[PDB]
Amino acid sequence: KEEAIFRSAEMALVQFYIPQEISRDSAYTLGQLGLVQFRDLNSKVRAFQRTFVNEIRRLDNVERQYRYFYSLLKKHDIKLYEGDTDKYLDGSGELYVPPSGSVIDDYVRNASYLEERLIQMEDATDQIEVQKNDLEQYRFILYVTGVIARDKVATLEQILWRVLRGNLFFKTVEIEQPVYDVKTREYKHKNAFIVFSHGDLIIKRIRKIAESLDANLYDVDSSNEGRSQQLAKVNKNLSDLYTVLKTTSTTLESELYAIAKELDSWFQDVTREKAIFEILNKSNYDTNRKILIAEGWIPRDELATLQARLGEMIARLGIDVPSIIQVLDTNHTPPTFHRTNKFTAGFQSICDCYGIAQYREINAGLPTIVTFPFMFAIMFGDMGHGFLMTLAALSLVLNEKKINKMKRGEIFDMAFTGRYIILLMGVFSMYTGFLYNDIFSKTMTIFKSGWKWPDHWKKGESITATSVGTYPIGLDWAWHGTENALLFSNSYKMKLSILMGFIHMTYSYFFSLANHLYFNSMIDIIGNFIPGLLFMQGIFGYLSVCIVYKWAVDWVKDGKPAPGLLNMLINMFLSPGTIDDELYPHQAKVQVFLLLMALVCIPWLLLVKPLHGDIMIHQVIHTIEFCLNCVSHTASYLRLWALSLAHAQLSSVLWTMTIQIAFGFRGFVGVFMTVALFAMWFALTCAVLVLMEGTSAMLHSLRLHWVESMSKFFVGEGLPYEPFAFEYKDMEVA
Amino acid sequence: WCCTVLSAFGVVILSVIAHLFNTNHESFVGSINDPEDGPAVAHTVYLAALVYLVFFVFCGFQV
Amino acid sequence: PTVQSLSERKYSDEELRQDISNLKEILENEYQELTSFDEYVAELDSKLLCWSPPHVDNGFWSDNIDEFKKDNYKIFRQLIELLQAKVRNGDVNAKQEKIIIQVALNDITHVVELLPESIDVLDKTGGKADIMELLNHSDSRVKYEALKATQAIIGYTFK
């Protein structure tokens, strides 16, 4: 027996007893299952008192070693080929629950050994740098000698002729290729700094000046035979050092490549072990007694699966030790878990981003999944725009496997998570456009237009059409470019938005009644549900009924003047009625009675709820807030019209610009211009309209949702459930 | 690559416009304010669609 | 290392904890063997070396380096010549002989960093050149040890 999205979500409390020896295996099995949230019974103590604190420190050291390995791989541009293998491990963990293994100490020792080769490679790099410095001396070829980058030879010569004002010869010789510098981290053209002078003090001063001039001096002998012998020795040493450095570099590269073959897998395993240790530390345990005894959170539906998995683990365990769980009662608030299907997880996340629902059974926030696409559509309007964004959502949904494979992205991750919310939004928008006769501000007139202008339209003079019937669906096909069209559409979506909003509010309120009815809360129901229903019905539902009636009665044929809906509301609010016209002779009296009932319902909010108080101030504040919020939100829902008209006018203006750019004179040059004009219109429409208007309108519909719908029934915060499954990230070492 | 979708959408839109102009719907050449040369509108839209299809072919890539 | 890892692991029995402590105490025998520079010198004179903790005596204590310094680097030079002859003997291809050669290469690398006099003696005796030539050993561990020895020799050569 499993429960879906129907009502305040389901959860349960259970205590799992396990043997000490099989603690690691049970933890690995639970993490692979990831269907429990262990209560932090042992976490009441400080972190320094954790049972696996030393193991936690060892895992942290292993993580530091893995981070150093990743740093080395980045420093040598290793491919990290194990990243592909890590995806299979995450898939293996999600599907078949592979055993974690008890070789964690072996991986720890391997990490220490890898750090040993890391230090060896660092020493090899230092030796290579020293040899590169030594190779500079090899440039010496046929008194103080040195080498200096060519950029400072003239300055050095001027300093020498100034400080050593006497005569001192110089033997500048150019270097064929640049040599890398340590601090400068660059290779620059250099020149020889051979200089000869008399006097030991003068030689010391010259050496000091050269050292101040960022020079590296050399002791090459002046004797031709001696210089040749020294050069031969230096060449032999340089050849040996070059061979040694090449071998060391090859060995280091091979070791790094070999490590990269399993570096990601080892890191994922270390992360899993660290998570297991952290869970164990939070889990209750004892030293003398049999370890691994604790409680947690688990759904009722998952009990049988948990028992079967535990039995399988016990069979796989090296010792026949039973492992089961016990269900116990506790007044501490349980968590809440929403059963997320692949195409409703996005809706659930959007709904619960506001907060955490109360506990009960099944799962909650469901109506948002249907309402949000539809309310976004009711303001999105355009059939063509809705179809285009539905096609985009389909393209982003059909490739879910590739989408999961691809990087989440900064913004695309939210979009990818919405690969199914966007599709429903597109379908609803396409339907609304099938009503709103505007593909892109265009009434295709699929059906028969019910309106007809007079028989002979004037040559250049305006006329008023006449109709014999209503349109089968959507706006009447004759309303395209009509002067009246703006006012008629406005008067249309006034009642459209008002009625849709009142329907949404009343349905959410029904949800509210359902949530109250799940609990007992008899006083709560009597003091909150019935009188609020009386308010909103007897005022705003009466207004909606009047809006419907003014459409029901053919005031043109009946001859009775149509009363103003706003006028009727004003008369009801600050008069006993008797408007210039009325829906019905009783409807005036009925409206008066409904207003009287709504007024009388205020003390019901004020005092029926306490029924026993100092806390009644909160109840009074909540009642005032409820009344004001109902009024404000039902007034607000015309903001759906605001967005809808904005979209329609924007589409009309964009098409007007497109037509003016494209049509022109329909010539060959005109066709050339239109070729780019159509693409420019499509780009502008896509970017501005689709990318923005649609995202904004989804935000607007969601905002209306949290403002009104959930504000009607959301009971407040709660405990969010945790799966405690292994992350299987194996990435983002930073 | 990316421009191929744009070219295809433009070709489809221009083809629909040419069909409407040939049919002389209430919109486009139907409006008196708009030029009434419906055949000219259809010809212009058809040639624009041909250009857009050429752009689609040019943007088409195999691998 | 296995005993160290076991001591790192948690003990579920008091008797197990006592046994772990006893094993840790008994592990002092390895330390006692390592400090026996005479034992290490005898093993070097012995035809076989097992890379025991005595093989790290120079790192463990300067006493091994001081002993090897004797007779003007000759204590180390004799072992270096023996290792070079064993390499030239042609039996090093054997796996056990490969392990022995790896131990000898590690000892040579430790000696080279121990004192530049040993490096000078090896260069004079031709052992350093032979080791550099044989640095491309077939065995991966032997190759790494020979590379370390060459780097130690080269590092002192350029210093």
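Per Swiss-Prot, chain A residues shown: 4-145, 186-655, 709-830, in order.
Header lists the method as electron microscopy, 3.8 Å.
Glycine is treated like the rest: Cβ placed from N, Cα and C.
In the three-state DSSP scheme, A:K593 (mutagenesis position) falls into the helix class. Looking at Swiss-Prot, you'll find the mutagenesis A:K593 to A noted as follows: Reduces ATPase activity.
Here the residue is the original one, but Swiss-Prot notes a mutagenesis experiment at this spot, A:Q634 to L: Reduces subunit stability. A:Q634 (mutagenesis position) falls within a helical segment according to DSSP. Same-chain residues at least 6 positions away in sequence with a Cβ under 8 Å from that of A:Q634 (mutagenesis position) are, in sequence order, A:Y585, A:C589, A:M611, A:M615, A:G620.
For A:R735 (mutagenesis position), other Cβ atoms within 10 Å of its Cβ number 18. Swiss-Prot documents A:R735 to L as a published mutagenesis change and attaches the note Reduces subunit stability.
Under mutagenesis, Swiss-Prot gives A:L739 to S with this note: Reduces ATPase activity. Under the DSSP three-state reduction, A:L739 (mutagenesis position) is assigned to helix.
Counting every protein chain shown, 24 other Cβ atoms lie within 10 Å of the Cβ of A:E789 (mutagenesis position). DSSP gives A:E789 (mutagenesis position) a helix state. According to Swiss-Prot, the mutagenesis experiment A:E789 to A, D, H or Q carries the annotation: Abolishes ATPase activity and proton transport, but does not affect complex assembly.
Here the Cα atom of A:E789 (mutagenesis position) is found 9 Å from that of A:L739 (mutagenesis position). The distance from the Cα of A:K593 (mutagenesis position) to the Cα of A:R735 (mutagenesis position) comes to 23 Å. Of all the Cβ atoms in the protein chains shown, 17 others lie within 10 Å of the Cβ of A:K593 (mutagenesis position). In sequence order, A:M422, A:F423, A:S792, A:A793, A:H796 make up the list of same-chain residues 6 or more apart from A:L739 (mutagenesis position) whose Cβ falls under 8 Å from its Cβ.
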